[PDB]
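Here the structure comes first, spelled out in structure tokens, and everything after it is commentary.
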Amino acid sequence: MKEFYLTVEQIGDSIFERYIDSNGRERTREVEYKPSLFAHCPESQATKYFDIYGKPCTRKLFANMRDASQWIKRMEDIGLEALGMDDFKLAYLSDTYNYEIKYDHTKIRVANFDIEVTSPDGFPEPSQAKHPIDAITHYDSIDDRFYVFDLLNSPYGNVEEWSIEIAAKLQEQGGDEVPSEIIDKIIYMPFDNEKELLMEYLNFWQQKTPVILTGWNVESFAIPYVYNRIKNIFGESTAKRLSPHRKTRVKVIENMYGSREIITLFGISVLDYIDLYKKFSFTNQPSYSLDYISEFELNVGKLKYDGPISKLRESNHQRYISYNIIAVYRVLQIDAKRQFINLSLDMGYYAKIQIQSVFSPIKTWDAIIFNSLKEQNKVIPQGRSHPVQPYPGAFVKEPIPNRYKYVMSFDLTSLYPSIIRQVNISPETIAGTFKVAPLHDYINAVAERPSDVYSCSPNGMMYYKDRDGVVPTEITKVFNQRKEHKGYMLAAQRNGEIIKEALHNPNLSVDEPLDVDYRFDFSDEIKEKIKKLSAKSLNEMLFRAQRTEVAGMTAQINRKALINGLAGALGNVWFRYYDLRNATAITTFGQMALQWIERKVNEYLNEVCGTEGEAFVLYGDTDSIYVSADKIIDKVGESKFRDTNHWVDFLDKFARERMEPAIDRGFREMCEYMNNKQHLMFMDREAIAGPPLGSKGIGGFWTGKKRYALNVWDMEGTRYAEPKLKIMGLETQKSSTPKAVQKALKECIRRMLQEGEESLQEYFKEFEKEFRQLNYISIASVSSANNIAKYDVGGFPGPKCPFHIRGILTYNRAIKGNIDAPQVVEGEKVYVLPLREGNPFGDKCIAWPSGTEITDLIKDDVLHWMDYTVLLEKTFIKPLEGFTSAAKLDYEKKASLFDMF
DNA sequence: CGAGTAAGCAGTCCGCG
DNA sequence: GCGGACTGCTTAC
Ligand SMILES: Nc1ccn([C@H]2C[C@H](O)[C@@H](COP(=O)(O)OP(=O)(O)OP(=O)(O)O)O2)c(=O)n1
Ligand SMILES: [Ca+2]
Ligand SMILES: [Ca+2]
Ligand SMILES: [Ca+2]
Ligand SMILES: [Ca+2]
Ligand SMILES: [Ca+2]
């Protein structure tokens, strides 16, 4: 096999590399890598090295990396550009792996671990590590084993061994329900004392040294805790055995309001799963506890126990250990679903970076572009200092708030990357500038043509047309990967819909799910067999289809995020290729494109309808248009349609055969107007939306910018078995909105769009009547909580104190003195409830950590004093009044003359 | 900690004769 | 009471 790196580090004048050799074995090596850097040189000096602008460079070969670094410093002191890859390990990878890397994930040791630490005096601070580590479960991907290290004797209690037999039994048998599929994969090791547990752990770790190290909050808790506890017991040298090169660094993570410490283990790639999830999931959750995320992703129930965690080991060590093992398995289950580890490896090996660098799009793109340029003997510029400056972004159309019955939406495929490629925007392709006219003048095609030579953006920038820039070249490569995966995602989605249809008629038989590739549209043969399958088999297929879709979603959306990140990286001062001219070339062209095509679409439809001055485009944001199709439907007449799917087809056909060619001609003209390199503005139909045929549903509504809802029948070519709501921006979509309120507001919207005013009034009346029975957590608002100290004045609210922060201060007073009550963590999320006038808490709200039950110390009082009236008005009635007045609808029945009867 | 900007709503403070 | 100036948070793209 071809060799691939596992990890790479610079330590002084050495590169330390762990790698898989040509025989599939793991090796480590120290290499005295001699880096090269570059300086500009005279034209008369023969070279093969050129900077990205075609200026000649001399290569400087250094005796060692320290010399290269010292040279960089002296080049600053002189005031001359020191060119080349200053991150020498990236240059090492580029030299050592001068090919497209094919990696074999079965050779990569992926470790998932979780530790337990009993603490009577509150949260066990990792930087102190003053309490014994009493459980470690460490799953190894190569062995496919859960290694359990269980402490039986502690200052906080002596316990009996954990029992695999009880662990396996049902909760209803008094067991822990550790999933049977992992029971045989558990290797249980009890220890008499913590010293021997830790010593054995380190020996195990040497034998099976993680390459990828993950788990839940491992970087902020488990790793620094284990490191510091071993440091405190045995000394630093022993603790540094967690690094295969025996090198570690305390790393200080700073943000706006404070800083925290992590432990960098040289020669390991830590990908904390909580951070993978935050970057890659495209969710915003009310809580990031593993219990909360597991329930959301996997539909598994919360891990249940009596009393606080601080007493669980002594009261129920059996459950304590089982829940430790289950917690490690839950992260593996999430990854089997989301496949974020697979994604990180793909992207990291593609870019040729330390895998953990996938968290930084700047670092990822710096390496991709470096490797691209190096291939052609080109030399990258030195990174420079830039002051942070604001710059303009997208255009968003102000919609007229209203109901909108029939809507067809369109938007650009990979808008910003397509702009980059079309215009040929790149550091080295800048050809110059032209005199800019007001944007409105380009939008209406009255401005002078910018250039007859170069490819232009309406911000004044001109680019070469003879050759593709490195940015368009590299962005195109990832875009193409994105498109392949999106194809698989969309096929799986359509396949899912076929299964749902077939579920309306399940067969009474015993059979199997069909062995199929859900990434490809089902053939007629498969479709036939599906119509003969049982509900059990169908549901299993649907589950598999949806997992396939999830896998496709992860691969496509995060590749989309990568290329979109390049567009934004051009507007970050830390990026090697920061340039506001290019960042704004993209965004300004985007604004033109939208408004240009709005004008074209209006012109086209006014034409087909024999009208003048009518607005058919009702809204748009960045790269999208929403087109009113009422007039198109009305031209055939609702009476001519057999059912909803009939007019959906008709609109689908109209969009495909009339709208899209019209849209395409409009953009081709714009491309010529701007003299662009290649026409790449492809604005495909997204959604077809309307009420069910013959209903009183209103179909859709807008309340304002970034606030709308649509009843959609077909999304990007997926024809749904049941209509699906596309809701954007509204309260149903905000993690801040109480869970039960999100649900009620969604059902209010479904009724509005699908059934009409009377159905909405019927539901509202019931919700208003019954909501006081809703569980307190389900009706609590949610907020991130920053600057709790800033607004704390003797435990009371200082001036301008935010409502949620006030709730926390109330909580803090109510639990004061308790070393045991859960603390609110600065920067994390809280539930918030309003309190009735004259409550014992002495303020108008209380807040506590989200994803948790409020401590029993105060729970009864909170429940008794919860202000349901304020809660209802603020979270439910106010947003609903906003939806209904926008939609010209009443959520309560108004009096009429009929009431005389 | 980790690419970008646009823009919505909640809440505080306070004006508005 | 409502809105503007401002802070805080959250979402659409
Ligand atoms: N998370 C996001 C979403 C969008 N955008 C910017 C870049 C996108 O290109 C543009 C349009 O947003 P879309 O959500 O429509 O994304 P794309 O057009 O890139 O992809 P798709 O092909 O799925 O429409 O807005 C961004 O910077 N970051
Ligand atoms: Ca735990
Ligand atoms: Ca788009
Ligand atoms: Ca599309
Ligand atoms: Ca059937
Ligand atoms: Ca869009």
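According to its header, this structure was worked out by X-ray crystallography, 2.0 Å.
Here the Cβ of each residue, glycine as well, is placed from N, Cα and C on the backbone.
Some features that Swiss-Prot has for this protein:
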BINDING   A:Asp411, A:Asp623  Mg(2+) 3 binding site
BINDING   A:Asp411, A:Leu412, A:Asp623  Mg(2+) 4 binding site
BINDING   A:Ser414, A:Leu415, A:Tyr416, A:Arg482, A:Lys560  substrate binding site
MUTAGEN   A:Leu415 to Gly or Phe  Increased misinsertion, increased mismatch extension and inefficient proofreading
MUTAGEN   A:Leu415 to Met  No effect on base selectivity
MUTAGEN   A:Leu415 to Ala or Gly  Decreases base selectivity by several hundred fold
MUTAGEN   A:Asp621 to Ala  Drastic decrease in the efficiency of incorporation of dGMP
MUTAGEN   A:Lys706 to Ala  Almost complete loss of polymerase activity
MUTAGEN   A:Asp714 to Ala  Complete loss of viral replication
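This view paints the features noted in Swiss-Prot onto the structure.
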residue  : record                 : CB count, 10 Å
A:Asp411 : Mg(2+) 3 binding site  : 20
A:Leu412 : Mg(2+) 4 binding site  : 23
A:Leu415 : mutagenesis position   : 24
A:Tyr416 : substrate binding site : 24
A:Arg482 : substrate binding site : 23
A:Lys560 : substrate binding site : 19
A:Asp621 : mutagenesis position   : 19
A:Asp623 : Mg(2+) 3 binding site  : 23
A:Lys706 : mutagenesis position   : 13
A:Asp714 : mutagenesis position   : 22
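Only A:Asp621, of the recorded positions A:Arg482, A:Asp621, A:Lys706, A:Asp714, have a C-alpha within 10 angstroms of the C-alpha of A:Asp411 (Mg(2+) 3 binding site).
Binding residues for substrate (A:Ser414, A:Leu415, A:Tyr416, A:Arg482, A:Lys560) extend across at most 14 Å, taking the greatest CA-CA distance. With a CB cut-off of under 6 A applied against ligand 1, the recorded positions A:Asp411, A:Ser414, A:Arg482, A:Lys560, A:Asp623, A:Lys706 are reduced to A:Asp411, A:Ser414, A:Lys560, A:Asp623. One way to see the shell of the substrate site is to take the Cβ centroid of A:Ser414, A:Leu415, A:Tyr416, A:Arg482, A:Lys560; the remaining same-chain residues with a Cβ within 8 Å of it are A:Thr413, A:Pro417, A:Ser418, A:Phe479, A:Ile563, A:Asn564. A Cβ within 8 Å of the Cβ centre of A:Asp411, A:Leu412, A:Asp623, the residues given for Mg(2+) 4, is found for these other residues of the same chain: A:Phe410, A:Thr413, A:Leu415, A:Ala593, A:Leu594, A:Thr622, A:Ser624, A:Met683. Under the three-state DSSP scheme, A:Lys706 (mutagenesis position) falls in the coil class.
Under DSSP, A:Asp411 (Mg(2+) 3 binding site) is assigned to a strand (E or B) in the three-state scheme. For A:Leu412 (Mg(2+) 4 binding site), the nearest neighbour among the recorded positions A:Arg482, A:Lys560, A:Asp621, A:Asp623, judged by Cα separation, is A:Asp623. Spacing of A:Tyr416 (substrate binding site) relative to A:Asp623 (Mg(2+) 3 binding site) is 9 Å (Cα to Cα, whole number). When the C-alpha distances from A:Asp621 (mutagenesis position) to the recorded positions A:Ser414, A:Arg482, A:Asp714 are tabulated, the minimum falls on A:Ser414. Geometry remark: A:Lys706 (mutagenesis position) versus A:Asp623 (Mg(2+) 3 binding site), CA distance 13 Å. A 10 Å cutoff on Cβ-Cβ distances gives A:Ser414 (substrate binding site) a total of 23 other Cβ atoms nearby, all chains included.
Checking the recorded positions A:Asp411, A:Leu412, A:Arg482, A:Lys560, A:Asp623, A:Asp714 against ligand 6, the ones with a C-beta less than 6 Å from an atom of that molecule are A:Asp411, A:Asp623.
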